[PDB]
Amino acid sequence: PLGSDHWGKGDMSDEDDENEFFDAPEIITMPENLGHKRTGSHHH
Amino acid sequence: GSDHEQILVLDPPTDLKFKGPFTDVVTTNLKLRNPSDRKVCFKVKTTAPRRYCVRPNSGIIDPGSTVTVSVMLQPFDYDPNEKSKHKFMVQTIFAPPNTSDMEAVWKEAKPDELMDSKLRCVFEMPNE
């Protein structure tokens, strides 16, 4: 539903913090992170 | 005591309240007012960007004027034994009277001129 033409700035940060504050996006589109897991696991 | 307030008034000032069953998104609006005779840039920060959404994310407030910021808190598995770990933070700094770029105000802003304040997330059940 919601969104903008340019958003989601700020990256590569790493510091000591009581809770870790983030730059609070307008809406969530990509939860957690991407990874190598595909069509089940192993069977290589 | 070493805690102090920013130029912007907040509403609620103390904590963000989330009332509703957490089976769906909760919407909580925060009112920010400017007491000053100057323009001011505002920014919002949160403890989890994949569990909390802030429609504007940022902006500027005029002298004597107010902006309403909608927070959308995402559904989760609540536990009555678990404690709230989540917080909000609002950062503010004075804007010049003749700019078209809000990001440049944050790049000219200094760590000694930057104001902020912090708030917790509260969770309440409908009980009906």
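All residue numbers here begin at 1 and follow the chain in the order shown.
Header entry for method reads solution NMR.
From the backbone N, Cα and C atoms, a Cβ is placed for every residue, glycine too.
According to Swiss-Prot, the protein has these features:
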type	residues	note
DOMAIN	B:7-124	domain 'MSP'
MUTAGEN	B:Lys43 to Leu (Swiss-Prot position 50)	Impairs the interaction of the MSP domain with the phosphorylated FFAT motif of STARD3. Does not affect its ability to interact with the conventional FFAT motif of OSBPL1A
Practice task
Using Cβ-Cβ distances, find the residues under 8 Å from B:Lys43 (mutagenesis position) that belong to the same chain and are at least 6 apart in sequence, listing them in sequence order.
Solution key: B:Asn57, B:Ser58, B:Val90, B:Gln91, B:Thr92, B:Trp106
Handout entry: DSSP-assigned states of the domain 'MSP' (B:7-124) in counts, ordered helix, strand, coil
Key = 7 helix, 55 strand, 56 coil
